[PDB]
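Encoded as C-alpha cells, the structure appears first; notes follow it.
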Amino acid sequence: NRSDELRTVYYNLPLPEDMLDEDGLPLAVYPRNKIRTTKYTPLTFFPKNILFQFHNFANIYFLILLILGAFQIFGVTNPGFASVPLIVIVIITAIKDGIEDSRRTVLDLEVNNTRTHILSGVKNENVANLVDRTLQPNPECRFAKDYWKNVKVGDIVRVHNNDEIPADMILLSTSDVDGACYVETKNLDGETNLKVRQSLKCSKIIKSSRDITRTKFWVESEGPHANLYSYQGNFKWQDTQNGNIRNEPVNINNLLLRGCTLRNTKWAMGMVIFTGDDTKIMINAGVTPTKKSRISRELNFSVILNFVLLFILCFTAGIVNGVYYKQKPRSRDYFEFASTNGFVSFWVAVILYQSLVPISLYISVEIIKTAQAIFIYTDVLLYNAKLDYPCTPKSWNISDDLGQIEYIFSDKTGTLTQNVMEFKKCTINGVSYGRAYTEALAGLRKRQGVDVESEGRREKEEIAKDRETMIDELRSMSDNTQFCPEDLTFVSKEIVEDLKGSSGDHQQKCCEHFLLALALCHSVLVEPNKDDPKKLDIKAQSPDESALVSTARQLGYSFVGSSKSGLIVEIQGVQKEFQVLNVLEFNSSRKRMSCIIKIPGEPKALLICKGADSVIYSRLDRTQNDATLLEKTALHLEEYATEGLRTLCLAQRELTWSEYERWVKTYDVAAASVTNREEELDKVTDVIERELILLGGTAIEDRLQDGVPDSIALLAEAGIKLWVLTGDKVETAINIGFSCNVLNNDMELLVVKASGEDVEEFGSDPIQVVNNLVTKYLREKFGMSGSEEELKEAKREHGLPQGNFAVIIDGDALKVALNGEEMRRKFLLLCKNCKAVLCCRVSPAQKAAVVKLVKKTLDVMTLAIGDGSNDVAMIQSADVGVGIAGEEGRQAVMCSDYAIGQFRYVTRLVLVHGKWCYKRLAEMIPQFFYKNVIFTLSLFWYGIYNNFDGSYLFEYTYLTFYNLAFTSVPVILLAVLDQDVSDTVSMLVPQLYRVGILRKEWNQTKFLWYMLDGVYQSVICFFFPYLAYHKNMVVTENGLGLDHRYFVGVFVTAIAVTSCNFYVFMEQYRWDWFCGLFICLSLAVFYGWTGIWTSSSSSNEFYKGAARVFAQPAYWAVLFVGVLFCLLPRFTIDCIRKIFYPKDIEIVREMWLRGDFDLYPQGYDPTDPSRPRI
Amino acid sequence: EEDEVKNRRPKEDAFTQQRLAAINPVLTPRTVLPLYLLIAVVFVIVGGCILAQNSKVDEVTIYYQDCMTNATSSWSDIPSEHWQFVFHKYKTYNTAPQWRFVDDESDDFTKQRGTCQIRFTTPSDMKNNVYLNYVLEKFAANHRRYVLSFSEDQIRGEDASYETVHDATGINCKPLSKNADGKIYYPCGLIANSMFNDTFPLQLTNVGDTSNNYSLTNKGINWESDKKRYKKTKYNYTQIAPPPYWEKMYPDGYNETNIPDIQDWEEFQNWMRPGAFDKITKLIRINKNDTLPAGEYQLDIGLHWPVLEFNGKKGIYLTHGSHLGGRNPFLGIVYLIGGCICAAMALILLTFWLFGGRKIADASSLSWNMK
Ligand SMILES: *[C@@H]1O[C@H](CO)[C@@H](O[C@@H]2O[C@H](CO)[C@@H](O[C@H]3O[C@H](CO)[C@@H](O)[C@H](O)[C@@H]3O)[C@H](O)[C@H]2NC(C)=O)[C@H](O)[C@H]1NC(C)=O
Ligand SMILES: *[C@@H]1O[C@H](CO)[C@@H](O[C@@]2(O)O[C@H](CO)[C@@H](O)[C@H](O)[C@H]2NC(C)=O)[C@H](O)[C@H]1NC(C)=O
Ligand SMILES: *[C@@H]1O[C@H](CO)[C@@H](O[C@@H]2O[C@H](CO)[C@@H](O)[C@H](O)[C@H]2NC(C)=O)[C@H](O)[C@H]1NC(C)=O
Ligand SMILES: *[C@@H]1O[C@H](CO)[C@@H](O[C@@H]2O[C@H](CO)[C@@H](O)[C@H](O)[C@H]2NC(C)=O)[C@H](O)[C@H]1NC(C)=O
Ligand SMILES: CC(C)CCC[C@@H](C)[C@H]1CC[C@H]2[C@@H]3CC=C4C[C@@H](O)CC[C@]4(C)[C@H]3CC[C@]12C
Ligand SMILES: CC(C)CCC[C@@H](C)[C@H]1CC[C@H]2[C@@H]3CC=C4C[C@@H](O)CC[C@]4(C)[C@H]3CC[C@]12C
Ligand SMILES: CC(C)CCC[C@@H](C)[C@H]1CC[C@H]2[C@@H]3CC=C4C[C@@H](O)CC[C@]4(C)[C@H]3CC[C@]12C
Ligand SMILES: CC(C)CCC[C@@H](C)[C@H]1CC[C@H]2[C@@H]3CC=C4C[C@@H](O)CC[C@]4(C)[C@H]3CC[C@]12C
Ligand SMILES: CC(C)CCC[C@@H](C)[C@H]1CC[C@H]2[C@@H]3CC=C4C[C@@H](O)CC[C@]4(C)[C@H]3CC[C@]12C
Ligand SMILES: *[C@@H]1O[C@H](CO)[C@@H](O)[C@H](O)[C@H]1NC(C)=O
Ligand code: BEF
C-alpha cells in the first residue's frame, strides 16, 4: 500500500542502458497478471499445512511420544505400529486441505481464462504530433485473442462492450468522440451510476491498429498505492514534426481499473501499467488467511488441561512405583528376581496412559467439520435456482462460527439491493399518483398489530387488477410502437384517467407537459437491440434516468433518436422533433441536470431542470407559485422518504428571447474563456436557474433482494446486530436503510461528519471535529463519556440491541474516527449502543479496519456478507466470509467462506445451520474428552493395586480398538446428525440463537463437569468388577478359573463402552433410526469382535475371553449395575435441571410436542416471497 | 477491425436434507416417574433374588501358612484368626478345626517342609459339586516384568531356540531365558518358575466312618478349551532344564521319561494364568459326582512352598459355589441400593413436582418473554 517504487512503461522504444545490464532484461520485474486466491501456495503447501496442523498441542504431544518411544529402545514393542496412526492423520488433513485448494484453483482457472484482445504483430521489449505518418504501417499488427494471464506490462489492450478490463490501463482511444468511456464500478465502489472516464488528448488522432503501430511513447507512473480516487502519471512522447519531447499529465480519469466493467461503450484501447498484484484491487484484497475456527482454541486449552491431568497421574504413579521398591519384605526379591528408577517408572506410566488425549481427536473433529460443510452444501433451501448455485462452502473448518455470529457487516450493491430501479410514484400538480405495497410498509403494519399475510395478498391482488386495467386503458387509448407491458413499472390507474382528460383540461395539459419533460431533460442515448430491431433500448449513464425514460415511454411519450440539434418524441403516436439548444450536464457537485430548449410560439425558450428535492426547492419562487402545490409536494416527498424512494424534482420556466440572448452572450464569454472557466459556467448556471416553477416530482424505488426486510427482522430478533458498510454515498444508503426495516421513523440519525453543517460550531482540524461530535453524542443521549470504565463493562454483555438511534459516518470521518486509540474506543462504544450503524464512502481498507476493530476489541464473531471486489478485504478479515454469488460478483465469492445465491439465505445459513453446528460441536467436544477419561482412568485405577508397576489391565488390542471402533461412530453421529429443533421451529423461534451469542453452550466449566463425570464413571466401571472379585475371586458359576487381568479388563471395558454409548445417547437431542442403529451396531461390534478375537489363533493369553466371560450370569449382573450406577447421577441431574430449572430449549420442545408449531410445513422458510399462508 | 465475433439442485432425500424419521423425547413427570418406578421395582426384585441366593452358600476357609511353626504333633485346635466357617443352616457353629504337623527330616529345605494335617467338620451337605482351592494372600503376581515373563512358543510345545525365547517381542522370558550350562529352560519365565508347590491330597480322608472317604480329582479343574493351546513338548530332551526353583522336583534334570506334559497338567495351566489382584484363589481339587455329607474330614497337605518369608499367607478354600460364584454379597447389596436410590429419587421428584412444580409449557417462562 506504499505509493513509492515508481515505474516506467515504454512502447515501441527500447529501454536505455541504465535499466538493462547488457542482458537485454531490465532490472525491474513485474508480477504476472494471474490472480492467486489459494490458501496454500502450490510450492509451499506441505510445510505450511504441517505447521498449521501441529499448531494443536496434541499433535506435538504425539510427536514427542513418537520420538521418545523410537529412540528409547527396549521400552515398548516395535514402533512401526505407532507412527502409522499419526502419519495417517496428518496425511488425511493434508489431502483435505489440498482438495480445498484444488477447488479454489479450479475457480481461479475459470476466472483467469477470460477472453481479451492484445496487440499482436510487434514484439514486447519489457519482459521476455503522435503518429509518424512517414513510415509505413505493419499489416500483421492486429488485436489477437488472448487470456488474462498473458497480459504483460506494455501490452496494448482493447476492451469490447460489456467486457471486463483485465488490468489497469492508460486510456488511449475510444469509439466515441472525445473518448468518454463509461465504466460500471459496482465492484470497486458502491456507485451504481456509470462513471465517465476521459482518454488522453494527444492520443485521439489514432483510431485503429494501423495508427498505433507507428506510435512510440513512454509513461512514467507512480507505484501502486491501493487508492481508488488518486493516481499520478506522466505521458511522454516525441513529436513527428520537430525534434522535442512533449509531456502530458495523467490523472485518475485516464485509468481503467481491473474490476471496472466497460459498459455502454463500443471499445476502449489502452496500455497496461499495473498487472496482477499491482492492480488497485489485489492490494486492497488481503492475504487470504487460514480462517481457524473459535472452538479450536478452547480445544487446545482443554488439551492442555488433559496434559495437566496426565502429568498428575504419571507423577503419583512414579512416586508409588519407587516407594514400593523400597519396602521389605516383598514377594519380588524372591520370585521376580532412586533417581533413574523413579524416572523409568514415570516414563513407563506415561506410555501406560498415552491415550488420555487420543490420536482420534483431531481426526474426529475434522470429519465432523467436513460432514457439516457437506450437509450445508446439500441443503435444498440454500439453492438459488435462478443461476444454479447451491451454497458451496470454501472453508470447511469454519462451521461452528455461524452459531456464534453476532455482528453482520452488510453491503449495498448486490447484497442488500438488486441492480434494478423501478419508477413507483410521482407527484403532478400537487396530486400524488402511484400504487405500491412496499415491504417496509408490511413490517410497519406488522409492528402496528394488523394482519399482513392475508391483507398483503389482498392488496397485491388489487394492485394486479389496477395494473391490468391500466394496461387495457393505455392500449385502448392509442397505439405506440415502443409500448411493452413487461417494462411497465408504473401501476397507478388514475394517471391514465387524468391524462386522457377525466380531471379537466389544465390537469391533463400539466400531466402531458410533465411526462414530456421527463423525456426531455436527460443524456439518455437510444440503441436498436441486437435481436429485435423495433425494440429500441435506452442506454443511459445512470439507472434512475433509464427508469424515468422507460416510465415516460410507457405512458405514450416515447423518446427516440439523437439528431444533430434535436430529438424525436412519439406522443401517443405522433412524432415531433424538438430542438435542444443547450444541455447543462448533471455534475457530481451540482446534483441537477438542466436542458434549455426552443419551444415555438418569436418563439420562446424553456428551461427544464431535474434535481434533488431540496436542491430544486431552493431554486424556486415562493412568491409566484400556487402556494398550495408546494405544501402538498413537500408532504408527499416527506412521505416517500419514509418508504425508501429516492425522490427527485422537476422545475420548468419560460424565457423570452432577450433573456436567452443575454444568457448566450455571457455563456460565450464564459465558455471560450481561460483561467478557470469552470467557476464562470457554475455562476451563470446558478443565475439562469435562480427562479423556476416546479411542475412535478418523481420516485424511483431501488428494489432489494427477495425477503430482505424479513431476514433482517429474523436476524435482529436472534440478536445478530448488523452494520451497513455502504459504498457510493449517504442519501442512497439512508433511503435503502429505510426500505429494509433497519431505519425507523422515530430513530434519530446521529451524523458524524468532518466538514458538514454542524461542524462550524466545532470548526477546527477534522480530528477535533470528529472527537467533539462523538463526545457530544456520548454525553446527552447516553452519558458514557469515558473509555476504559464503560467499554470494560460493556464487553461482558455479549450484545443486546438497544438505544433507539442510528449512526451515519462518512469516509473521511471514519478514517479519522479509527486512526487513534482513544478515538477508536470512543467510536466503538458509541456504535455499540446504536441500533442501525451505517457507513458511507468507505474504502475497502476502511471497512476492513472497522471489521478488525469490532473483532479484536470487544471480542465477538463477525460476519462479512457482501458482493464486490471492494468487499474482499472485509470478507477475508472477518473470520466468516459470505460472498454473494451470481453472474456479476466473480471476485468476492472466491476469497470467501460461503457463496450463497442471495442475501435471503444468510438467515438460514446462520440461524438454523450455524446454531445446529455450534451446538453439535459444543456437545461433541466434552463427550469426546469424557469417553477417554472413563477408559485410561481405569488403567490408572488398576494401579492402586499391583502398586503402579505398569501392567495393562486391558488386552493390547483394546487400547487400539476403543478409540477406533467401539465408541467413535456414536460421537461422530451425535456431532453430525443432531438437531436442537427442526428447521421449522428453528426459524419460527430464532431467539434460541441467543444461546449461541452468550457462549452459553461451550464453556470450560462444562468440560470440567464432563471430566469429573468421567472420573466418577471410571471409578465405578473399575470398582464394580473388583468388588465382584474382592471377596474370594472365584466368581465364575463353576469355579474353573477366572481372574486373569484380561478378563477383568473385559468386565471393565464392557461397562465403560455401554456407559459411554448410553451417555452419548442421553445427551442427544433427537433419537432417530440412524444414531440408535449405529449405537446398537457399536455395542454389537464390541461383543462380536471380542467373540472373534478370543475364539481365534493369535490370541495367546486370551483365547477364550468371550466364551469364558459372556457366558456367566455374574458378568451381566455386574454389567447392569455398572451401567445403572454410571448413568443414574447424570440422568437425575438432567431430569431435575429439565424440570426444576428448565432452559429455553426445554420449554420450546415442550410446547412443540404440545402442538404449538404443528401447522407449518417441513421446509418452512419465512424469508421467501412465494410461501403460502401456512 | 475484424474482431467482431460471438442441473445442480441437491437431491431432495430424507437423509440428505437431515429430515430422517426420529422421535424427540422430553423428560416430563408423565414419562419420568414411571421409568424410575419400573427400574426401582426391577432392581429391588433382582437384588432380593440375589441376596436370597447368596444367603445360602456355605464356605470353609482355613489358612495354614504357619503350620510348620505354630502347630504341634498332636491334635490341637487352630487359632481363631486362621479359619472361617459360613453355614446358613447353623449360623453359630464355630466348632474350631484341629491341625497337627508331622515333620519330615528327609528334605533339606528348612524354610517349608513336612505335612500339615487339618481336621474340619461340616454340619451340612454340598450338592453334587465341591471345589477346593488354594488362597495366596499378599502374593504379588501382577507386576510389569513378572506377568510378561514366559514364552508362548514353549507353551505351544514348540522347540523354540534361544533367540525365539530371548529376542522375542514385548512378551518373553528375559531373566530366566537360559541357565549356566547353556540349556534353555523348558518352562521359562518367572511364572512357571514360581509355581505353587504344595501337594494337595486326592481325597478327603474321613474320620467318623473310615469305610467311605470322600474323593477328589485333579482332572477337570481348568477349561477344556485351554487344552487347545498347551501342547506337548517337542524338545530333544537334552537342551532343556527345570527352572531354578524346580530343582527339587527334578534333582537329576530332564531325562527321557520325566519331561512334564503340560497339556494334561491342569494345575500348571491354572498357574500360568497370573491372577489380577492381590489375593489368588485358584481351583485345585474338584468333585462332580458325590455329595459331601456332614461330619469330620481330614486334609494331608505337603508343605513345599515358602510363604512366611514375605509375611504372606495361604490356605484352603472349600465351597459348593452358586450361579454368582462364591459367597460375595456385594452384588445383592449394590442391586438393593440402586433400587432404593431410584425409588427415593422418584419420590423426591414427585414431591418437587406436586409442591414446587412449574407450568407445563408457558410463553412467559422463557428468557426473553419474561424480561
Ligand atoms: C516350589 O517352588 C519354590 C519357589 O519359591 C521352591 O523354593 C525354592 O527352592 C530352591 C531350591 O530348589 C531355592 O533355591 C536356593 O536354594 C539353595 C539352598 O537353599 C540356595 O543355596 C541357592 O541360592 C538356591 O538359589 C529357592 O531359593 C527357593 N525359593 C524360595 C522363594 O524360597 C521350592 O523348592 C519348590 N518346591 C519343591 C518341592 O521343590
Ligand atoms: C528319569 O528320571 C526320573 C526322575 O525324575 C526317574 O523317575 C523315578 O523313577 O526316579 C527315582 C528313581 O527311582 C524315583 O525316586 C522317582 O520317584 C521316580 N519318578 C517318577 C516320576 O516315577 C525315572 O526313572 C528316570 N528314567 C530313566 C529312563 O532314567
Ligand atoms: C478311605 O480313606 C481312608 C483314609 O485314608 C482309608 O483308611 C486308611 O487309609 C490309609 C491310607 O489311605 C491306610 O494306610 C489305612 O490302613 C486305612 N485304615 C483303615 C482302617 O482301613 C480307607 O481305607 C479308604 N477307603 C477306601 C475304600 O479306599
Ligand atoms: C466322577 O465320575 C466320572 C465318570 O465315571 C469319573 O471319570 C472317570 O473316573 C475314573 C476313575 O475310576 C477314571 O479312571 C476315568 O478315566 C475317568 N473318566 C474320564 C476322565 O473321562 C470321575 O473321576 C469321577 N470323579 C469323582 C470325584 O468321583
Ligand atoms: C520432564 C519431567 C516432567 C520428567 C519427569 C520428572 C519427574 C516427574 C520425575 C523424574 C525423577 C523422578 C523422581 C526420582 C526419584 C524419586 C525418589 C523416590 O524415593 C520417590 C520418587 C522420586 C521423587 C521420583 C518422582 C518423579 C520424578 C521427580
Ligand atoms: C493403600 C496404600 C498402601 C496405597 C495408597 C494408594 C492410594 C490410596 C492413593 C495413592 C495415589 C492416590 C491418588 C493420586 C491421584 C489421584 C487422581 C485424582 O484424579 C483422584 C484422586 C487420586 C486417584 C488419588 C486417590 C488416592 C490414591 C490412589
Ligand atoms: C449353561 C447355562 C446355565 C448358561 C446360562 C447363562 C445365562 C444366565 C446368561 C448367558 C446369556 C445371557 C443373556 C444374553 C443376552 C441377553 C439379552 C439382554 O438384552 C438381556 C440379558 C440377556 C437375556 C442375558 C441374560 C443372562 C444370560 C441368559
Ligand atoms: C442453573 C443450575 C446450575 C442451577 C442448579 C441446579 C442443580 C445443579 C441443583 C439444584 C437442585 C439440586 C438437587 C436438589 C436435590 C437433590 C436430591 C439429593 O438426593 C441429591 C442432590 C440433588 C439431586 C441436588 C443436586 C443439585 C441440584 C439438581
Ligand atoms: C438411600 C440410602 C440412604 C438408603 C438405602 C437403603 C439401603 C442402603 C439399606 C436399607 C435396607 C438395608 C438392608 C436391610 C436388610 C439387610 C439384610 C441383611 O442380612 C444384610 C444387610 C441388608 C441387605 C441391608 C443392606 C442395606 C439396606 C438395603
Ligand atoms: C500359636 O499362636 C497362638 C496365637 O497367638 C499363640 O497363643 C500360641 O502361643 C502360639 N504357639 C506357639 C507354640 O508359639
Ligand atoms: F460495492 Be459496496 F456497497 F462495498
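In order, the residues displayed for chain A correspond to 200-327, 424-632, 639-902, 908-1480 in Swiss-Prot numbering, which applies throughout.
Determined via electron microscopy, 3.5 Å.
Quick reminder: no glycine exception, Cβ is built from N, Cα and C everywhere.
Look at A:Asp712 (active site, 4-aspartylphosphate intermediate): DSSP puts it in coil. On its own chain, A:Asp712 (active site, 4-aspartylphosphate intermediate) has A:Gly485, A:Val1030, A:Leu1031, A:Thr1032, A:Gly1033, A:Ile1171, A:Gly1172, A:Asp1173, A:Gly1174, A:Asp1177, A:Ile1190 as residues at least 6 apart in sequence with a Cβ closer than 8 Å to its own Cβ. Among the features that Swiss-Prot reports, active site, 4-aspartylphosphate intermediate is placed at A:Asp712, with the record citing a curator's inference.
Listed in sequence order, A:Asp484, A:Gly485, A:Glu486, A:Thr487, A:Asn488, A:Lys713, A:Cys1146, A:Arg1147 are the same-chain residues at least 6 apart in sequence whose CB falls under 8 Å from the CB of A:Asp1034 (ATP binding site). Per Swiss-Prot, the feature ATP binding site maps to A:712-714, A:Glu846, A:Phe887, A:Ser889, A:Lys892, A:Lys916, A:952-953, A:1032-1034, A:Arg1147, A:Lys1153, A:1176-1177.
The Mg(2+) binding site feature in Swiss-Prot is assigned to A:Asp712, A:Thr714, A:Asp1173, A:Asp1177.
Under the three-state DSSP scheme, A:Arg1436 (1,2-diacyl-sn-glycero-3-phospho-L-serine binding site) falls in the helix class. Annotation source Swiss-Prot lists 1,2-diacyl-sn-glycero-3-phospho-L-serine binding site at A:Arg1436.
Annotation for A:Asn258 (mutagenesis position): same-chain Cβ neighbours under 8 Å, separated by at least 6 residues, are A:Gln252, A:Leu285, A:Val289, A:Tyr663. Here the residue is the original one, but Swiss-Prot notes a mutagenesis experiment at this spot, A:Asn258 to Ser: Decreases glucosylceramide and phosphatidylcholine import into cells.
Among the mutagenesis entries in Swiss-Prot is A:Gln655 to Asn, noted as: Decreases phosphatidylcholine import into cells, but does not apparently affect glucosylceramide transport. Of all Cβ atoms in the protein chains displayed, 20 besides its own lie within 10 Å of the Cβ of A:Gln655 (mutagenesis position).
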From A:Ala327 to A:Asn424, where 96 residues lack coordinates, the CA-CA distance in Å: 31
Cα distance (Å, whole number) from A:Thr714 (Mg(2+) binding site) to A:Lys892 (ATP binding site): 21
Using Cα positions only, nearest of the recorded positions to A:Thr714 (Mg(2+) binding site) (A:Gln655, A:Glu846, A:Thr953, A:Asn1176, A:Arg1436): A:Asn1176
Secondary structure of A:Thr953 (ATP binding site) (DSSP, helix/strand/coil): strand
Cα proximity to A:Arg1436 (1,2-diacyl-sn-glycero-3-phospho-L-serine binding site), best match among recorded positions A:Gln655, A:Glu846, A:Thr953, A:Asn1176: A:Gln655
Least Cβ-crowded entry, counting other Cβ within 10 Å, from the binding-site residues listed as A:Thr714, A:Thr953, A:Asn1176: A:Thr953
Filtered recorded positions, from A:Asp712, A:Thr714, A:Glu846, A:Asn1176, A:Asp1177, A:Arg1436, whose Cβ is under 6 Å from an atom of ligand 11: A:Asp712, A:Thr714, A:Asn1176, A:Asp1177
Distance, A:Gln655 (mutagenesis position) to A:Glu846 (ATP binding site) (CA atoms, angstrom): 73
Euclidean Cα distance (Å) for gap endpoints A:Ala639 and A:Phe632, 6 residues missing: 18
Spatial separation of A:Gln655 (mutagenesis position) from A:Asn1176 (ATP binding site) - C-alpha basis, Å: 50
Where A:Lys892 (ATP binding site) sits in the secondary structure, as DSSP reduces it to three classes: coil
From A:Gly902 to A:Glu908, where 5 residues lack coordinates, the CA-CA distance in Å: 7
